[PDB]
Amino acid sequence: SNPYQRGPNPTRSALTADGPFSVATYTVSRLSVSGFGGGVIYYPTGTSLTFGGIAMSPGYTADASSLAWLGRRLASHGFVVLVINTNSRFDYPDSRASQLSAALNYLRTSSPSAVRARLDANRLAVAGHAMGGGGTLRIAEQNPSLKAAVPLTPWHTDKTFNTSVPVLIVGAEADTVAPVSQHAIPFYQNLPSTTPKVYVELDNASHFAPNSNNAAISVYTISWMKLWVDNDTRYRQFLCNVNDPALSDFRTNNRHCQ
């Protein structure tokens, strides 16, 4: 028995819509925290259970609202999700990494009572869009206790990240901002061969696909987080032996499948 398992047995259909957990929100004002720009927490309500936590970063010039759908989506499948605002909307990837670190520490140590009651502080993960995805890669190198990292259409000028944290990268085939040939693909390639890694490429999608409801992003991000944050092997089936017409590519070293 897995004490971290949550929710009914999954179907792919179910992972393309909000899940079985009711979601509450808490707006973190900029003035209330140090080390990051506040943000929005999406968390389960109507439950006595605890769940893993995820800190998520938007990209350059964006605010937390650009990943509201995904914060809600993940929370509704059983996670405490803090989508940050950054100190400045212009902050670069390695600044966003520091701010994700501050946000995780905030969840663990000074988050509101109703949020903290729902969190298992031992089980944390990161995700982020674009420069926020570069930040995700960098904090994976800095914090080996993280359970998982999901860079979405990531951007970074550095290409090699030395992490043991399981990484699933989402690229967008037609991304012209963080082109996959220069960003997502090199990131995937250059992670250690011994780290569980997946690359999923959205067919004919733009850089901004992560900023609105997206079935593929939903399936893969929920599944990776479930597998690693919750040890929930019921989600292997969506990540192994993949054939998804929403994707123009799927690559892995298959370390997650057994």
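Chain A uses Swiss-Prot numbers throughout; the residues present, in order, are 36-293.
Including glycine, each Cβ sits where the backbone N, Cα and C put it.
Counting every protein chain shown, the number of other Cβ atoms lying within 10 Å of the Cβ of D210 (active site, charge relay system) is 24. The active site, charge relay system annotation in Swiss-Prot covers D210 (among others).
A C-beta separation below 8 Å, combined with a sequence spacing of at least six in one chain, links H242 (active site, charge relay system) to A165, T188, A207, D210, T211, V212, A213. In the three-state DSSP classification, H242 (active site, charge relay system) falls within coil. The active site, charge relay system annotation in Swiss-Prot covers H242 (among others) and is backed by a curator's inference.
Within its own chain, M166 (poly(ethylene terephthalate) binding site) has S92, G94, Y95, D126, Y127, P128, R131, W190, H191 as residues 6 or more apart in sequence whose C-beta sits under 8 angstroms from its own. If you look up Swiss-Prot, you'll see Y95, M166, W190 marked as poly(ethylene terephthalate) binding site.
Here Swiss-Prot notes a mutagenesis experiment, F243 to I or W, with the remark: Increased PET-depolymerization activity. With a cut-off of 8 Å between CB atoms and residues at least 6 apart in sequence, the same chain places nothing near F243 (mutagenesis position).
Within the set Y95, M166, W190 that the record links to poly(ethylene terephthalate), no two Cα atoms are more than 10 Å apart, and one pair reaches that distance. Counting other C-beta atoms within 10 Å of each candidate's C-beta, the binding-site residues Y95, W190 are led by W190.
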